[PDB]
Amino acid sequence: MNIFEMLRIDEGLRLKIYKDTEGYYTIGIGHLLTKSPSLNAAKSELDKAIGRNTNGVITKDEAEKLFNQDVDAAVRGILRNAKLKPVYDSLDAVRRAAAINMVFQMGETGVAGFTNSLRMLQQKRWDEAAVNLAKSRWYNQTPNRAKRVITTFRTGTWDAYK
Ligand SMILES: CCc1ccccc1
Ligand SMILES: [Cl-]
Ligand SMILES: [Cl-]
């Protein structure tokens, strides 16, 4: 199992603009277009991202291409973050995917706001980190996805995704 497969399960795939769990215009595999309430602003952003006049609809290939760029960016964001990098480099491969998932979902600032959890993961105190991760708006808002990511950090296996 890998990051792409993991995120494809967590995010789904939609070829027409839709609103995410927070009510924000998104498309494809969890690609946020804009936080603005305007559908046009969203369509504008979409056309700018695809490089053509899409009219709110994209193909599967286009979706996958945004997806590759977004995963790439998430990882790169982690590596560039002084607070995140050290933790990320301390993790094994499976857990790294859990870290990428979080950043992809909520951005680097967001995650960078989980200080205590970061420290606990860095110390490899899995169960404790798992409990601390659960005390968050993230877990309360998207509990089933949070549980899957949390189990992944807790166990270091893909069991939650099987
Ligand atoms: C807090 C989860 C995490 C860990 C390392 C890097 C990014 C994100
Ligand atoms: Cl883009
Ligand atoms: Cl959920």
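Keep in mind that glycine also has a Cβ here, set from the backbone N, Cα and C atoms.
Quoted from Swiss-Prot, the note on the mutagenesis of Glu11 to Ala, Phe, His, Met or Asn is: Complete loss of enzymatic activity. Taken from Swiss-Prot, the feature active site, proton donor/acceptor applies to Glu11, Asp20, supported by experimental evidence. What Swiss-Prot notes for the published mutagenesis of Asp20 to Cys is this: Nearly no effet on specific enzymatic activity. Listed in Swiss-Prot as a mutagenesis experiment, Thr26 to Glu is described as follows: Complete loss of activity at neutral pH; covalently bound substrate. The substrate binding site annotation in Swiss-Prot covers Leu32, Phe104, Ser117, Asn132. Mutagenesis annotation in Swiss-Prot: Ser117 to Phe, described as 10-fold decrease in enzymatic activity; the structure shown retains the original residue.
Among the recorded positions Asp20, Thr26, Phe104, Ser117, the ones whose Cβ sits under 6 Å from an atom of ligand 1 are, in sequence order, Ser117.
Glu11 (mutagenesis position) falls within a helical segment according to DSSP. Using a 10 Å Cα-Cα cut-off from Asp20 (mutagenesis position), the recorded positions that qualify among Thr26, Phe104, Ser117 are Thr26. In the three-state DSSP classification, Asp20 (mutagenesis position) falls within coil. Cα to Cα, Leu32 (substrate binding site) and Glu11 (mutagenesis position) are separated by 11 Å. Cα to Cα, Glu11 (mutagenesis position) and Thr26 (mutagenesis position) are separated by 11 Å. Of all the recorded positions in the list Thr26, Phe104, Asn132, the shortest Cα-Cα distance to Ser117 (mutagenesis position) is found for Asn132. Residue pair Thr26 (mutagenesis position) / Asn132 (substrate binding site) shows a Cα separation of 29 Å. Its own atom aside, the Cβ of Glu11 (mutagenesis position) has 20 Cβ atoms within 10 angstroms in the protein chains shown. Summarising the environment of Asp20 (mutagenesis position), the number of other Cβ atoms within 10 Å of its Cβ, over all protein chains shown, is 16.
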